[PDB]
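Worksheet: one structure, shown below.
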Amino acid sequence: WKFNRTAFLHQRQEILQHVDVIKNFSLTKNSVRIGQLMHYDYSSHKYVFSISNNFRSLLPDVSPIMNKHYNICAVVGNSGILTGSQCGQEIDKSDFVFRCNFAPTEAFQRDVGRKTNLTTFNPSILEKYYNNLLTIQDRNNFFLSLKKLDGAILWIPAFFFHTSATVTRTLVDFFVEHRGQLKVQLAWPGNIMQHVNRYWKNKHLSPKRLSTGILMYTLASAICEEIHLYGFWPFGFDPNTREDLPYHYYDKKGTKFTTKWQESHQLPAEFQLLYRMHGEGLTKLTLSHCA
Amino acid sequence: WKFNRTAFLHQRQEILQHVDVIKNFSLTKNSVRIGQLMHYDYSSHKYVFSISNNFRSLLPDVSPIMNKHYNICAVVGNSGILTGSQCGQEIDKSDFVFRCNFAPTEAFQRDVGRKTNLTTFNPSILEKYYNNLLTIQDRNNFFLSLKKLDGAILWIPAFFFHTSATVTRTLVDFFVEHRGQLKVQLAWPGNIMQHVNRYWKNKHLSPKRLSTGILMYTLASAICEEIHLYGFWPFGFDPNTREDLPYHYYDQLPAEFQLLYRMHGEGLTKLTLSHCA
Ligand SMILES: *[C@@H]1O[C@H](CO)[C@@H](O[C@@H]2O[C@H](CO)[C@@H](O[C@@H]3O[C@H](CO)[C@@H](O)[C@H](O)[C@@H]3O)[C@H](O)[C@H]2NC(C)=O)[C@H](O)[C@H]1NC(C)=O
Ligand SMILES: *[C@@H]1O[C@H](CO[C@@H]2O[C@@H](C)[C@@H](O)[C@@H](O)[C@@H]2O)[C@@H](O[C@@H]2O[C@H](CO)[C@@H](O)[C@H](O)[C@H]2NC(C)=O)[C@H](O)[C@H]1NC(C)=O
Ligand SMILES: *[C@@H]1O[C@H](CO)[C@@H](O[C@@H]2O[C@H](CO)[C@@H](O)[C@H](O)[C@H]2NC(C)=O)[C@H](O)[C@H]1NC(C)=O
Ligand SMILES: *[C@@H]1O[C@H](CO)[C@@H](O[C@@H]2O[C@H](CO)[C@@H](O)[C@H](O)[C@H]2NC(C)=O)[C@H](O)[C@H]1NC(C)=O
Ligand SMILES: *[C@@H]1O[C@H](CO)[C@@H](O[C@@H]2O[C@H](CO)[C@@H](O)[C@H](O)[C@H]2NC(C)=O)[C@H](O)[C@H]1NC(C)=O
Ligand SMILES: *[C@@H]1O[C@H](CO)[C@@H](O[C@@H]2O[C@H](CO)[C@@H](O)[C@H](O)[C@H]2NC(C)=O)[C@H](O)[C@H]1NC(C)=O
Ligand SMILES: Nc1ccn([C@@H]2O[C@H](COP(=O)(O)OP(=O)(O)O)[C@@H](O)[C@H]2O)c(=O)n1
Ligand SMILES: Nc1ccn([C@@H]2O[C@H](COP(=O)(O)OP(=O)(O)O)[C@@H](O)[C@H]2O)c(=O)n1
Ligand SMILES: *[C@@H]1O[C@H](CO)[C@@H](O)[C@H](O)[C@H]1NC(C)=O
Ligand SMILES: *[C@@H]1O[C@H](CO)[C@@H](O)[C@H](O)[C@H]1NC(C)=O
């Protein structure tokens, strides 16, 4: 594998022609009005969400990636290929590390690293893992999780799925209540998928829904000089050993591979395109143990 | 049935010496702090709700019932005993009418009246009847429902059950969003059940939980000269025929009922169990 910087920069420029990444990265205070009704990228149009004073107060003033530049970036997907890879040190050497869905690192650092500079966060995490912040203990656990992120960007897409609606108020209220107590940089993308979908539709990838991993690639393209991908491997066997693999690296040993998404996604089609991109030197896809 | 004003005035005085009704009626802006953690009267202590700026902004400045005095009050429970009663006109002749849980009147006026001066509102009503205000149509329907109340009090107990927590944020955000567009007067009781329970504990009624109906009686005792109860009949069978009756007219309560029946017999209050006409 040898990086082709020219072709990567061309890709960047092509992405930027279709998606204003710096802007799309997050709503800002001055781009929303109090009382504005948002709709959801992936739900029926009837679902709405009214922007409150408090929601607006958590938006950044300027794009958190404006005038930011990182030389080597790691984008870490969640594939079971990472278990046993020992990629953690190599991942953490990156200038900037992107992670998906608040993925755990604690038990897994040797394989996936501990550096996090951005992690994505669907609001429904609060429902699944923090009991809607109903108790003192829930609130404390969520607070600690956030504190461990230090100054990283928490990239919260509250306008993709309508089922985010009522949990988003809880999350907004939690952050307003704790204003100034955490260093996490909040980012809140708006209705961006139609713009992102345009670039990838031209590359002959058009599922109903693009994966978080490729969305992160798209964002990374604008601010990273060189992108190294880890944990992109949507298959139940290891490419080198042929052994069974789980879907996620944090799945217990012996978990059988079963696909998270059907119909809505085309992870194999994503992977194939990224693999082609690897071959063209646009990005480095890692599929084996790290030295 | 004949009112015993003497004994009623004695009851009022006893209730007031155990429960500060005017204060307990609603939290006020200055009685909470932003960031204060509320607990729930009927849930485990571990459940909390943080008071926001916005929640506080919806509290009244002063108890809405301070220095209010009404002559005849109706407290209207939701029993199916009201179906066919034709009590609407008699209920609406009251000076002040208390209703429970935002109960519908329009299709049932002949039996239950259309006068409303206070109605209670469990936040979970948004979940059951207004789809968490997720769509435009839901928001419009809830707005129209609130507008029909005009200047009545909407008495919202958000701190009895922890299952109110998440819907309460939706309700708060809806009211902030619509600030100044409705005339409804909001009231928000806090942790009052242990204080209300004290009076009723001495009357040998001590469930787990007092019902909204008897909570409304209690409040009424402070601002009414005479209280007439309707729709209190916690049984699935008609008192006279024993044929099935629904629970609600718009479809330990028996101990409460027994006490209210005894109170009727003492002339404290009038419990209507039959047709008005
Ligand atoms: C995500 O980025 C896209 C662009 O990739 C943003 O869409 C763009 O929004 C701007 C609004 O400033 C549009 O500019 C306007 O163009 C018209 C001419 O077509 C001009 O008359 C106006 O004065 C203005 O310059 C631009 O057209 C539009 N591009 C597309 C393809 O729709 C989008 O706003 C971003 N979304 C978020 C939530 O950040
Ligand atoms: C930005 O990074 C490039 C590339 O760095 C190399 O590849 C990375 C994946 C990682 O393994 C690095 O340690 C490698 O050095 C840098 O370009 C290299 O610069 C070094 C040190 O001066 C030089 O010896 C190499 O020949 C260069 N390699 C290439 C491919 O150009 C570049 O210097 C970095 N710039 C900054 C400001 O950090
Ligand atoms: C880096 O990638 C670019 C773009 O794909 C390569 O440039 C192409 O080179 C082939 C050689 O036959 C031509 O057919 C294309 O038309 C070229 N395109 C452009 C824009 O130059 C380049 O060869 C790659 N570099 C390396 C070192 O492999
Ligand atoms: C990316 O995030 C990591 C934390 O994951 C940052 O690295 C830490 O930086 C602090 C403050 O300088 C150090 O004291 C820690 O020792 C570092 N931790 C690790 C795990 O490396 C890093 O600075 C961030 N990079 C950015 C924002 O470019
Ligand atoms: C409801 O009214 C009661 C009094 O009937 C209030 O109880 C008093 O509260 C103060 C302040 O906490 C205590 O110091 C007193 O000891 C309490 N008195 C009694 C008799 O218990 C209560 O605070 C009111 N609650 C609300 C929410 O309004
Ligand atoms: C109690 O509530 C009723 C409304 O349900 C009030 O009666 C209305 O008063 C307005 C203004 O005078 C009239 O235009 C309406 O026609 C009345 N409606 C009905 C159904 O009577 C009543 O004034 C309130 N009483 C108190 C004491 O506040
Ligand atoms: N077996 C897997 C699992 C995830 N992935 C990638 O890793 C990302 C993070 O995984 P996830 O399961 O948490 O992601 P989503 O369900 O949000 O897409 C995905 O969006 C994919 O791009 C993969 O390539 N192979
Ligand atoms: N069949 C019934 C229904 C309601 N009720 C009373 O009417 C009140 C209002 O009814 P509800 O069922 O809407 O009230 P909750 O107690 O459920 O808040 C109850 O609290 C009871 O005091 C009754 O006595 N008999
Ligand atoms: C009114 O109630 C009091 C208190 O129990 C009683 O002594 C009095 O005789 C009652 N009057 C009636 C039933 O007329
Ligand atoms: C209260 O209601 C009674 C009974 O209808 C009535 O006769 C009386 O005049 C009313 N007013 C006052 C001030 O008591």
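Residue numbering for chain A follows Swiss-Prot; the residues present correspond to positions 90-380, in that order.
This deposition comes from X-ray crystallography, 2.1 Å.
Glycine is no exception: its Cβ is also placed from the backbone N, Cα and C atoms.
When secondary structure is read from DSSP and collapsed to three states, A:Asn167 (CMP-N-acetyl-beta-neuraminate binding site) falls in the coil class. The CMP-N-acetyl-beta-neuraminate binding site feature in Swiss-Prot is assigned to A:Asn167, A:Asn190, A:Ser300, A:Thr301, A:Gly302, A:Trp322, A:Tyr336, A:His337.
For the published mutagenesis A:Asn190 to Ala, Swiss-Prot gives the following note: Loss of alpha-N-acetylneuraminate alpha-2,8-sialyltransferase activity. Around the Cβ of A:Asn190 (mutagenesis position), the number of neighbouring Cβ atoms within 10 Å comes to 15.
Look at A:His337 (mutagenesis position): DSSP puts it in a strand. Cβ neighbours of A:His337 (mutagenesis position) (same chain, under 8 Å, six or more residues apart in sequence): A:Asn167, A:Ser168, A:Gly169. Listed in Swiss-Prot as a mutagenesis experiment, A:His337 to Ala is described as follows: Loss of alpha-N-acetylneuraminate alpha-2,8-sialyltransferase activity.
Per Swiss-Prot, mutagenesis A:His354 to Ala is noted as: Abolishes enzyme activity. Under a cutoff of 8 A between CB atoms, and with a sequence separation of 6+ in the same chain, the neighbours of A:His354 (mutagenesis position) are A:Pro296, A:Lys297, A:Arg298, A:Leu299, A:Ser300. In three-state terms derived from DSSP, A:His354 (mutagenesis position) belongs to neither a helical nor a strand segment and is classed as coil.
The annotation active site, proton donor/acceptor is assigned in Swiss-Prot to A:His354 on the grounds of a curator's inference.
Under a cutoff of 8 A between CB atoms, and with a sequence separation of 6+ in the same chain, the neighbours of A:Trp322 (CMP-N-acetyl-beta-neuraminate binding site) are A:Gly166, A:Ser168, A:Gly169, A:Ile170, A:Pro328, A:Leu334, A:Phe360, A:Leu376. In sequence order, A:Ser168, A:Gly169, A:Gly325, A:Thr344, A:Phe346, A:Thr347, A:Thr348, A:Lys349 are the residues of the chain that are 6 or more apart from A:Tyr336 (CMP-N-acetyl-beta-neuraminate binding site) and have a CB within less than 8 Å of its CB. Sequence-distant contacts of A:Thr301 (CMP-N-acetyl-beta-neuraminate binding site), defined as residues of its own chain at least six apart whose C-beta falls under 8 angstroms from its C-beta, comprise A:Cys189, A:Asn190, A:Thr209. In sequence order, A:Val164, A:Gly166, A:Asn167, A:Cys189, A:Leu318, A:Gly320, A:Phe321, A:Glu359 make up the list of same-chain residues 6 or more apart from A:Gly302 (CMP-N-acetyl-beta-neuraminate binding site) whose Cβ falls under 8 Å from its Cβ. Local packing around the binding-site residues A:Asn167, A:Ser300 was summarised as the count of other Cβ atoms within 10 Å of each Cβ; on this measure the leading residue is A:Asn167. Residues A:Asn167, A:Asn190, A:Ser300, A:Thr301, A:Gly302, A:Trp322, A:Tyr336, A:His337 are listed as the CMP-N-acetyl-beta-neuraminate binders, and the farthest two of them sit 16 Å apart at their Cα atoms.
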